[PDB]
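Shown next, in structure tokens, is the structure this report addresses.
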Amino acid sequence: XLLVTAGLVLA
Amino acid sequence: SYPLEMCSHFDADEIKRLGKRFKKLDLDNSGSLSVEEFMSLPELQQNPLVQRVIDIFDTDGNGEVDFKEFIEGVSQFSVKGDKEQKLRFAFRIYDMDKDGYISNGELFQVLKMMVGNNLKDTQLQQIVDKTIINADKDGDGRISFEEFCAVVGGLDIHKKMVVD
Amino acid sequence: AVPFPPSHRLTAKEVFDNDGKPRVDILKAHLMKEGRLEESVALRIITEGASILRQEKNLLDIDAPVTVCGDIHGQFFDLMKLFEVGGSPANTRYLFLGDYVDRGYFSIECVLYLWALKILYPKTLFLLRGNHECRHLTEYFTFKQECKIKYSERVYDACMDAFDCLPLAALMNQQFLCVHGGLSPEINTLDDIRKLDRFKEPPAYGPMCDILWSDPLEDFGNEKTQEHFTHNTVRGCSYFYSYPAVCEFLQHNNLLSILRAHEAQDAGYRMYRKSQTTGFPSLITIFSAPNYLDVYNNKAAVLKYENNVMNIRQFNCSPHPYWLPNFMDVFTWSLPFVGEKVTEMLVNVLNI
Amino acid sequence: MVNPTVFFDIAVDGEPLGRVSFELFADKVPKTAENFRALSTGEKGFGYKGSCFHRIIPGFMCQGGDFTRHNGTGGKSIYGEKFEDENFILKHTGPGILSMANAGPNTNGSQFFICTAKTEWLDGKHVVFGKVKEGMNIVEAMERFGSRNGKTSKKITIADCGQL
Ligand SMILES: [Ca+2]
Ligand SMILES: [Ca+2]
Ligand SMILES: [Ca+2]
Ligand SMILES: [Ca+2]
């Protein structure tokens, strides 16, 4: 999907 | 007395220096590194993979990392390490019971320590499932060091698992 | 407790009955457990329905009672519900305005099913062409890669040829122009659309690109000028038509209203300014993808035009199986995270 | 005090594209603001200068700030590995809003994203702390080198940065 992570990008 | 045998890429000087850091980390000076001793470093209290590394450094399953274990484990990252050795280390981050195979439960457990709660268990499990299905080229319901190698080979993450 | 995907890939016999008719209740169930059909099986469906599509007119002619649908964007399990809401297509006339792929991660499932249903009911169920039915967009978005993970590049190609047979529009109950995008500076009469060659990757300009890509002005209905078209800086192509542009085409063409999808609507639809002549919304937008991209928290909707009553049905999102970006596998996914934290640990351990 | 105005001289493959300034809201989240300020100046020894935007998703946002690993896994605050979530007073209302990227609650390091749209599903989860004061047109330009998987085609760099 549309998330902003640092390490485990999600959907 | 009694020499200490160990297999590593380091020369005598490097074995001495690391021999010093091991003494500094060795709180109770017992000749073996404990988890509480490992966790004594603040930068490590915020790392979901410390216990995995430690159980990987722990070759004789006694819950401590003696000097042979510490050196030989720090050696996997030696710049001098080949490609395979660095995948092997990676492969081990997943194989918990060290039977040489990553299982459905093991892949879940490890992943969860890292993802935590930004994924419902249902979600994590599904993608763990779907990951094992496409990668289980022998149908034994679990990943071999080879199948693992077939999925992560061209990522070149071993080039990053390097320390000095 | 988590259902596990079915290893058996459906057969020709399990999909198509002895009369050649698709067994849609069978199909539909397999697909909800995430299962797949043997490549050929799928390719058959994909090619059978495209033949029916190549045969259909640029501008369809659909008589009420009809249920109009908007973008579906791969959200297979939101489609299964759109059908529980819009009614069994065994007894209902449909019309999807396009965009069944990309964005959602079950784009092929949608396609296979909708294609199988076009075969089964070719004179009731109708599909049009959306911006996302084309090589250029499916390459950028996840459909192509999707196809390759689940099937092959062949299947993806099968689809690409198919999409070229999607009717560019429809004249519903002789009152509405049913398109995906909008109007064209170059499309003034319903006849113009008929003259267009649609069997091709949409051009980067012209009436077909504009059919599929035009958008109404952000201030459509209250624009400060009686200017018709202005280049679409939002899409980056095609145009932004205005309230006047529409009422001029509508009148000249003796039409009541324009019904399009293309843009996401929080309510799952949007009625635009009421035509001075009619008092009916000059333009109607309809979005059928609930909780778009999983974060929009938007409601979905179909449009039901029966007994001279255009009824807007709204529905919410339903549950669907997790999938990492670009159908990634958990090793590729975590290995970078792993290889950094372990590096990080040793680095603090050696700087002791 | 007053709200600091930083800037970024973005460069595409070396070729200068233009400058982007930002108004930091220290009046709301002073700590986070500082963190971004100090990393813009470099005054703590390590900072944004020379780093890139590894993840640019058109119509969504521009993620940058990884000056250690250059892929989204690293970066650190002036305060250590990471620092707590100040507050979620400000919300993502549209383009230009600066906020922190992270890996769960209380994991603000040095990564941040420049919104190019209204991302409300992020409110309450990520810390909003600043906005593009001028150069929005430059940010829009960086969007073109992006893709739906974040990957860029030309290296978008922070050639020079500081306080105004
Ligand atoms: Ca000890
Ligand atoms: Ca031991
Ligand atoms: Ca095991
Ligand atoms: Ca296997």
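So how was this one determined? The header says X-ray crystallography, 3.1 Å.
From the backbone N, Cα and C atoms, a Cβ is placed for every residue, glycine too.
As recorded in Swiss-Prot:
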type	residues	note
DOMAIN	D:7-163	domain 'PPIase cyclophilin-type'
MUTAGEN	D:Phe60 to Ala	Loss of ability to stimulate MAPK/ERK phosphorylation
MUTAGEN	D:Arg69 to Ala	No effect on peptidyl-prolyl cis-trans isomerase activity. Reduced interaction with BSG/CD147 and ability to induce leukocyte chemotaxis
MUTAGEN	D:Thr107 to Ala	No effect on peptidyl-prolyl cis-trans isomerase activity. Reduced interaction with BSG/CD147 and ability to induce leukocyte chemotaxis
MUTAGEN	D:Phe113 to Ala	Reduced ability to stimulate MAPK/ERK phosphorylation
MUTAGEN	D:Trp121 to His	No effect on peptidyl-prolyl cis-trans isomerase activity
MUTAGEN	D:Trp121 to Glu	Loss of peptidyl-prolyl cis-trans isomerase activity
MUTAGEN	D:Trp121 to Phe	75-fold decrease of sensitivity to CsA
MUTAGEN	D:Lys125 to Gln	Acetylation-mimetic mutant; no effect on its interaction with TARDBP
**Prompt:** Taking the Cα atoms as reference points, how far is D:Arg69 (mutagenesis position) from D:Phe113 (mutagenesis position) in Å?
**Reply:** 17
**Message:** Highest Cβ count within 10 Å among the mutagenesis positions D:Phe60, D:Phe113, D:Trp121: which residue is it?
**Reply:** D:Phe113
**Request:** Could you say whether, by DSSP, D:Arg69 (mutagenesis position) belongs to a helix, a strand or a coil region?
**Result:** coil
**Neighbour count (Cβ, 10 Å) for D:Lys125 (mutagenesis position)** = 16
**Prompt:** Which ones, of the mutagenesis positions D:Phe60, D:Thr107, D:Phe113, D:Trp121, D:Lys125, are Cβ-proximal to chain C (under 8 Å)?
**Reply:** D:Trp121
**Item:** For D:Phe113 (mutagenesis position): DSSP state (helix, strand, coil)
**Value:** strand
**Message:** Sequence gap of 6 or more, Cβ distance under 8 Å: name the residues on the same chain that satisfy this around D:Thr107 (mutagenesis position), in order along the sequence.
**Reply:** D:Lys82
**Asked** DSSP three-state call for D:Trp121 (mutagenesis position): helix, strand or coil?
**Response** helix
**Message:** Counting across all protein chains present, how many other Cβ atoms fall within 10 Å of the Cβ of D:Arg69 (mutagenesis position)?
**Reply:** 17
